[PDB]
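Student: Got a structure here, written out as structure tokens. Questions coming.
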Amino acid sequence: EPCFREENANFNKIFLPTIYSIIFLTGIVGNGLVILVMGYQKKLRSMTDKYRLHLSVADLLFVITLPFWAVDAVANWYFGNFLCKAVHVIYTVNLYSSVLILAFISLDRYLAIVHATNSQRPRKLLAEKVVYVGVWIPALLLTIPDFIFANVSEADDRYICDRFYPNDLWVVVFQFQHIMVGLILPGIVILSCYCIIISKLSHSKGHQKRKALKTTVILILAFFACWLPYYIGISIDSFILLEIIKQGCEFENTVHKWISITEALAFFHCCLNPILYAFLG
Amino acid sequence: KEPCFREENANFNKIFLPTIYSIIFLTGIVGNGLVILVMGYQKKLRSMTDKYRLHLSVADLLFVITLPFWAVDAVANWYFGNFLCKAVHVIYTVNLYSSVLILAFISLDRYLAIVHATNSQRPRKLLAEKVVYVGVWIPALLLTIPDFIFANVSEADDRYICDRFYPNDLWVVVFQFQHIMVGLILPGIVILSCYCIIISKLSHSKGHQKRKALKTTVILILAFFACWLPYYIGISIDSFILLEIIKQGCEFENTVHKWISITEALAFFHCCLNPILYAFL
Amino acid sequence: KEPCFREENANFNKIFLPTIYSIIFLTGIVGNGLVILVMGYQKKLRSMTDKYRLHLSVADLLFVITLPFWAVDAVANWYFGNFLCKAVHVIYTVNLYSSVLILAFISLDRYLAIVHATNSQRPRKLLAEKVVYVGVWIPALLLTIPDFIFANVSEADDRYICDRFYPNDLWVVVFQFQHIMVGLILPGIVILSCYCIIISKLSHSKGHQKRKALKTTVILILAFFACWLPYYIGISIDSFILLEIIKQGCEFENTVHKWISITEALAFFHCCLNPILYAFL
Amino acid sequence: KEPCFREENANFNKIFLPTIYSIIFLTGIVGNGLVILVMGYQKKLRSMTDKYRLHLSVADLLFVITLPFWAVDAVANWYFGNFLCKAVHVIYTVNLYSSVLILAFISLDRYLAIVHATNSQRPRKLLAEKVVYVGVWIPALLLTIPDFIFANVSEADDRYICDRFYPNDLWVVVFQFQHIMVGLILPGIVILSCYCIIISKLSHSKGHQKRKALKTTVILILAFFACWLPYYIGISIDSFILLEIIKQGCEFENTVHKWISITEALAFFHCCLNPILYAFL
Amino acid sequence: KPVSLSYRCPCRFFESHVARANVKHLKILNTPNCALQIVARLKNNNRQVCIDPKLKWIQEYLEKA
Amino acid sequence: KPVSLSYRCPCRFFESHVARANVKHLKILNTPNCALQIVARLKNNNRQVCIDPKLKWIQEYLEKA
Amino acid sequence: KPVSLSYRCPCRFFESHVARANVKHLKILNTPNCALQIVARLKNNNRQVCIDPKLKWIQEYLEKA
Amino acid sequence: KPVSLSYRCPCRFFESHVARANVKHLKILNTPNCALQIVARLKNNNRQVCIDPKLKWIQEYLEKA
Amino acid sequence: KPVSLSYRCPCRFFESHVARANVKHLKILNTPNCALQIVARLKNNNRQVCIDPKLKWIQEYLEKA
Amino acid sequence: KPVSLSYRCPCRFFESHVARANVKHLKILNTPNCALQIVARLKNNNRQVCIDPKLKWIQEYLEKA
Amino acid sequence: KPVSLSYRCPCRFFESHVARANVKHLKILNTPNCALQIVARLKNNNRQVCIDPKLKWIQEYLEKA
Amino acid sequence: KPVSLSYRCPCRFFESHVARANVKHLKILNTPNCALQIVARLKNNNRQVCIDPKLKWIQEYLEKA
């Protein structure tokens, strides 16, 4: 059957640059302020702020290349092949690095709350040495298909910055790997550590001296609430690609529009760390 | 007279239903697991309302266990046979009746605590340990007999839909009217009458602090009924579409069906607001 | 020059109007019953504003008594004859004029209390006890004579609609302009003049605490006028569509009618907010 | 290769534009009359910032005098000749440039107050009394000469529309680019530079209370730029529609024009939020 | 209800320039509490347009009965 | 010429049974020097059928002006 | 699910006035959990309209087999 | 007259190969004093093809009433 | 109002390659404060495409006054 | 051959009464060795009517370039 | 972008059972970095249907070059 | 029969001027025992025109599979 993938997305070409420009402005302002305050003046106090500085570094790296996507939303990619590869690599590095920073924040809170008597040296050892090899090295190692497959090419109307796979099984296995690494395993880890944290804090109702859990809980919940509908949309699209859901091509076009809109709305995690720093929430 | 022609390929429902279902499933499983872990296993409950809220969280956990079956039924079609179809239907029906009967019990417990604050303490213990089970769980289980005997899966054109199939439309009208009655009218009248008595008796006090615990209860009851009101209005209008009252519309019936599906998805947020009210105060 | 192009279905209005009507009916009946029970029967009123708020709640109760008649007229057609049609219309018009005249009385009472805080205590009592009835209720009853005569039931295509029928369009133009004038212009000018005088005189005070009671009054008046503004804009544009001023649109008239119906449904939320402002402070 | 595909059936814009225009007109006239009455005539200004805000309110007042005229032009067409068209256009352009130059002056005043808190008290007075007029009002008046010559009334299909009419499209590209530059780029860079310096210098303070007055200023500036950002993004895309860059969309141009009208209606809320920030703190 | 929307006219810009030969079907709309609307379907354009109640051709067509 | 090539009535369907409730806007054709050709549209069947100029309902609808 | 929304039949509003000559194709819908729904496509209007299960023409058409 | 101009069967496509899964609402034509002309619409090809009155699936569909 | 969106003209992509035989009707748009837009309806594709004001065929068609 | 089968003009309707306000985009046909066939569309009637090449409004519209 | 949906082909379920006589226009779409599209317009239903690239009829049609 | 009225090819447009950028999905007709009737639709003019089976662009498009 002929799908004939044509969107006529006249609203997306005027709505996506607006969202991208708003996120670029507030992300570059907030991440520049956070890096200037903590990464230069050494104004960090708690152990969470080192992880939030790493998160702001990855956030600034992504919002540097966000105007390229803002141009590519309405016009097409006339920048180059190397810029296409660099933009895709920076996107994937930020996407995995923010998730692994949040997992490390949850693990640090589990070590601080439960192991409150002996885990002082392990938390410092984590946040000074192990965070790099546990976050940035997997994030850079997961960008090898971004280094290989990402290429700009014609689609018989204009240029497109994307990646090209030899088979569709590669596309669906990379989508399933993206779902499994981005959402499932770190979400399970964060939920397990916070369930243990709540179960141990229920035994310590006599003292309420700590309330640094609210900031990390709000940040993690807002991050996953931002990233949930895009993950649902690409899960439904991956099940479409695996001959499970066969409901015409108008449903596939609706899934494409939903994935684009929710992917642009899922960049609100750029304005999540410094807005929470401004509100002290 | 065109009878129905019920084929409109509503594509946005099949992409919006699993998003709402998965969001409600995640927050319901996390919040109800936390509430059952804290106040059901560790014995953290202090007031008498927390036992009924633990019962509500048990029913909420039971429904959000089977919510991903509804997500799979939304975007794909049913593949789990008839026993899982009956189990999912009976769990949803017993949860829907049990939550509103639990809320009626909380409201009448507040009526007993506020008005008869001197000689009614042992009736409250008899209300909260012994007669609560035959108050909520026994009638909710006895209301599931047509759910046990009529829910099945059809031999359709490779869809195999999960639903209850009635011999005629009179049974559909009778059971829809009974559902509207037991779900909204009698517990709503009981809650409104006891709260009117509470407000009338509370004006004689000199601004006492005993109404500080009333705010969470009235917020929970108001949020539950504001979640369930538009779905009840939609199915009341659909019940009046049957038995030849609003029969002049054909596409209006399809709009009513879409409104019922959307408001039924939005009315599952009553699982969201029970542990959220424990996260706040 | 096409004659009518009357829209025949209005599918979403018939499913959206009874939902809004039922929500406003339930909240208005509960809140106004509580307010009349607490401050009208039990003598809980302390300040001078609460008598006017009790009058406003009496008018609110009178309108939300007949709101389910409007819901039945929205989704079904009218079956209650001509006497109920006249009673529902006269109650709606009495409430609509009485609420804004009551709010003008509250604003002028606040002007008398703030500016003349020394010698105006018995004129405020004469305002709130005796002359208030001939201030609001007698003009609201005298403004219903065309509503008493001209509101009837017609013979449509088996509809029996409930509406006010005029001999010609000059009468409906004149009465729409009079409704706009008495509903918005003169009481709005009176309220704005008294509040400008209050704000100008309040700057001479040294930050006193007498303006703490002004916040609820200005919030109630601002909420009322923000509720009623888009309906007045819509019927002003419809009145200027009449008298052949805007004549280039024919589907624009149908859009104006749909906007008037939707904003009229949303402008009945002035019954909602009066006891809501008593639930908060 | 279709030339224009001229489209005039925007039914919702003629019913949504006067509603937003009337709401902003009423709130702006009430708030700016109150602010000019309190802090301009009665001498209630205390801090150095409020004088600039008074200037802003004067500019805001100048806009909301001419706001109902556009409301007539939203739903009817222009009947007031060419002199009123020129006056309305020059008033809107003066207000649009004057508000952002006033905010640049407020941000640079905050930079002078925070960083040079010891030796800069008489330069702040010279900033706020003498050089402020040649700072904001003289460049805003000098930026209105092409508004003075080119704004007129044309001979349409019995419409008499009010707009500026250029000799060719090169002039409208140059003036749109200059409008984008002076309205967003240079004052935005100035405000961001002063606030980055303020945030960098404020880290050396030991948690002083001098940043309590910074919150209202950053909230006002952020609300102004968040109001004006989607309109600026839309006119940037509309200017790039010219010069044959994204020419391939024809109905996309009409969607861009509808977006321009909607976001220009929504971006007049910057007159609303100056006295609203005085109602709160 | 001070406003009325369910009951407006079909009466809209009663034209005095209508051709009797081009008038193929002059449908008179039967409505209550309204003016006598007479929408005639044209022959050249095949579109219904209003006709005034004081038109000579409409009066001659009504007087044929 | 007793063959009558021209001067042809749409006067054929002189149906006495006319339902006023199901009648849409009936069209009185402007036939020059002929009988009153009243083609009534029926809302039940969405078709135009001619009616004789002697029905009580049609006369009451014509006189209600 | 105390409400039911998914299996709702296209078997509503049974008409009892159908011409046998105008009935060209009386398509009987094969659906579960409802009675014999049979919509016939008319010949005069070319639009599908339902027929009652107790109609004499439908019974004579079904009895031809 | 052994030529039979009028009164013609659509009694031609007596195809035994009928798929009940791909069968849409089959139409039994109301032809008096003729065979049961059962033209079944096919959901796979969106076309109407006649079926003989001897198939097991067609008899099971007709008897399910 | 520094932007302008209400008086927009059909002055986009003035092509100079148009066949005189394929041009059936070259409608010159009458607009105020706009360029001399002339959209010609083609004969091969039956779609309107604009023509430049300096074209020899358009000048010969205009001078054919 | 004074019978002139081919090469016919559209220069029949030489109507002097032309309304410039109701004139839509007039088409100047590219007819070689012929008169200026200016078929002006009328915005009031949505039809194209020929205009003679001697009107003041048509000459003013042609000269406004 | 770990997800990659901006370039997808009309490449889904190339059916082998395709009639050679019903194939009117076997449109071979040129898609870079994708499979060779063999979508053919049918003749019975006039709808485009994808064909297999290993089909004998498509190979025999393409072997004429 | 030396007229060859039957069995006629569509191979009438052997134009070497083929633009690969403006070429849409070219249709290879399933003509039995004939030449490759490659009708290459043009995206610039929205028309289907046949091409000769000897162009470099057509051979490159056929070989890219």
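Chain B is numbered as in Swiss-Prot, which gives 25-305 for the residues shown.
According to its header, this structure was worked out by electron microscopy, 3.5 Å.
Quick reminder: no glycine exception, Cβ is built from N, Cα and C everywhere.
The note that Swiss-Prot attaches to the published mutagenesis B:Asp97 to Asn is: Reduced CXCL12 binding. Abolishes signaling. Markedly reduced coreceptor activity for HIV-1 isolate LAI. While the structure shown retains the original residue, Swiss-Prot records the mutagenesis experiment B:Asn119 to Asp with this note: No reduction of agonist-induced G-protein activation. Under its mutagenesis entries, Swiss-Prot includes B:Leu125 to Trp with the note: Increased thermostability. Looking at Swiss-Prot, you'll find the mutagenesis B:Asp133 to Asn noted as follows: No reduction of agonist-induced G-protein activation. Among the sequence features in Swiss-Prot, the mutagenesis site B:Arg134 to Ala is noted as follows: Loss of agonist-induced G-protein activation. One entry in Swiss-Prot concerns the mutagenesis experiment B:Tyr135 to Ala. Its note says: No reduction of agonist-induced G-protein activation. While the structure shown retains the original residue, Swiss-Prot records the mutagenesis experiment B:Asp171 to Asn with this note: Reduced coreceptor activity for HIV-1 isolate NDK. According to Swiss-Prot, the mutagenesis experiment B:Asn176 to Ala carries this note: Enhanced coreceptor activity on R5 HIV-1 isolate Envs; when associated with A-11. Experimental mutagenesis is annotated in Swiss-Prot for B:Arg183 to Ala, with the remark: Reduced coreceptor activity for several HIV-1 isolates. For the mutagenesis result B:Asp187 to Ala, the note given in Swiss-Prot is Reduced CXCL12 binding. Abolishes signaling. According to Swiss-Prot, the mutagenesis experiment B:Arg188 to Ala carries this note: Reduced coreceptor activity for several HIV-1 isolates. The note that Swiss-Prot attaches to the published mutagenesis B:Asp193 to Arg is: Abolishes coreceptor activity for HIV-1 isolate NDK. Reduced coreceptor activity for several other HIV-1 isolates. Under mutagenesis, Swiss-Prot gives B:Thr240 to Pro with this note: Retains ligand-binding affinity but abolishes signaling. In Swiss-Prot, a mutagenesis experiment is listed as B:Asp262 to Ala, annotated with the note Markedly reduced coreceptor activity for HIV-1 isolate LAI.
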Student: For B:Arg183 (mutagenesis position), just give me the three-state DSSP call.
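Tutor: For B:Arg183 (mutagenesis position) - judged by DSSP and reduced to three states - the answer is coil.
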Student: Could you check which of the mutagenesis positions B:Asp97, B:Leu125, B:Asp171 is the closest Cα neighbour of B:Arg183 (mutagenesis position)?
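Tutor: Going through B:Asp97, B:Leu125, B:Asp171 one by one, the Cα closest to that of B:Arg183 (mutagenesis position) is B:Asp97.
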Student: Taking B:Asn176 (mutagenesis position) as the reference, which of B:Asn119, B:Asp187, B:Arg188, B:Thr240 (the mutagenesis positions) have a CA within 10 A of its CA?
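Tutor: Checking Cα-Cα distances against B:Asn176 (mutagenesis position), the mutagenesis positions within 10 Å turn out to be B:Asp187, B:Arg188.
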Student: Who sits close to B:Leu125 (mutagenesis position): which same-chain residues at least 6 apart have their Cβ under 8 Å from its Cβ?
Tutor: B:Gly159, B:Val160, B:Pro163, B:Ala164, B:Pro211
Student: Rank the mutagenesis positions B:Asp97, B:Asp133, B:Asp193, B:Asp262 by the number of other Cβ atoms within 10 Å of each Cβ, and give the residue at the low end.
Tutor: B:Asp193
Student: So among the mutagenesis positions B:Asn119, B:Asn176, B:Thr240, who's got the most Cβ atoms within 10 Å?
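Tutor: By the 10 Å Cβ neighbour count, B:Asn119 comes out on top.
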Student: What is the interatomic distance between the Cα atoms of B:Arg188 (mutagenesis position) and B:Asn119 (mutagenesis position), given in whole Å?
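Tutor: If we compare the Cα positions of B:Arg188 (mutagenesis position) and B:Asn119 (mutagenesis position), the gap is 17 Å.
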Student: List nothing but the one residue from B:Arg134, B:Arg183, B:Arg188 whose Cβ has the fewest other Cβ atoms within 10 Å; the candidates are the mutagenesis positions.
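Tutor: Looking at the mutagenesis positions B:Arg134, B:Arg183, B:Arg188, the Cβ with the fewest others within 10 Å is that of B:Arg183.
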Student: Where does B:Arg188 (mutagenesis position) sit in the DSSP three-state scheme?
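Tutor: The three-state answer is strand.
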Student: Select the closest residue to B:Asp171 (mutagenesis position) from the following mutagenesis positions, measuring between CA atoms: B:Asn119, B:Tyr135, B:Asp187, B:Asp262.
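Tutor: If we rank B:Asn119, B:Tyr135, B:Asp187, B:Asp262 by Cα distance to B:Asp171 (mutagenesis position), first place goes to B:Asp187.
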Student: Rounded to the nearest Å, what's the C-alpha distance separating B:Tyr135 (mutagenesis position) and B:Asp262 (mutagenesis position)? Just drop the number here, would you?
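Tutor: Cα-Cα, rounded: 35 Å.
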Student: Counting only residues 6+ away in sequence within the same chain, which have a CB under 8 Å from the CB of B:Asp187 (mutagenesis position)?
Tutor: B:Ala175, B:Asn176, B:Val177, B:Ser178
Student: For B:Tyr135 (mutagenesis position), list the number of other Cβ atoms lying within 10 Å of its Cβ atom.
Tutor: 20
Student: From the Cα of B:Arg134 (mutagenesis position) across to the Cα of B:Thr240 (mutagenesis position), what is the distance in angstrom?
Tutor: 12
Student: Which of the three DSSP states, helix, strand or coil, fits B:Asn176 (mutagenesis position)?
Tutor: strand
Student: Given B:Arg134 (mutagenesis position) and B:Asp97 (mutagenesis position), what distance in Å do their CA atoms have, once rounded to a whole number?
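Tutor: Each residue's Cα considered, B:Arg134 (mutagenesis position) and B:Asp97 (mutagenesis position) end up 40 Å apart.
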Student: Can you tell me the CA-to-CA distance separating B:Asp193 (mutagenesis position) and B:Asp262 (mutagenesis position), as a whole number of Å?
Tutor: 12
Student: If you measure B:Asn119 (mutagenesis position) to B:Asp97 (mutagenesis position) at Cα, how many Å is it?
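Tutor: Cα-Cα distance, B:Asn119 (mutagenesis position) to B:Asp97 (mutagenesis position): 19 Å.
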Student: How big is the Cα-to-Cα gap, in Å, between B:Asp133 (mutagenesis position) and B:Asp97 (mutagenesis position)?
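Tutor: With distance taken Cα to Cα, B:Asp97 (mutagenesis position) is 39 Å from B:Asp133 (mutagenesis position).
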Student: About how far apart, in whole Å, are the alpha carbons (Cα) of B:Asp97 (mutagenesis position) and B:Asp262 (mutagenesis position)?
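Tutor: A Cα-Cα distance of 22 Å.
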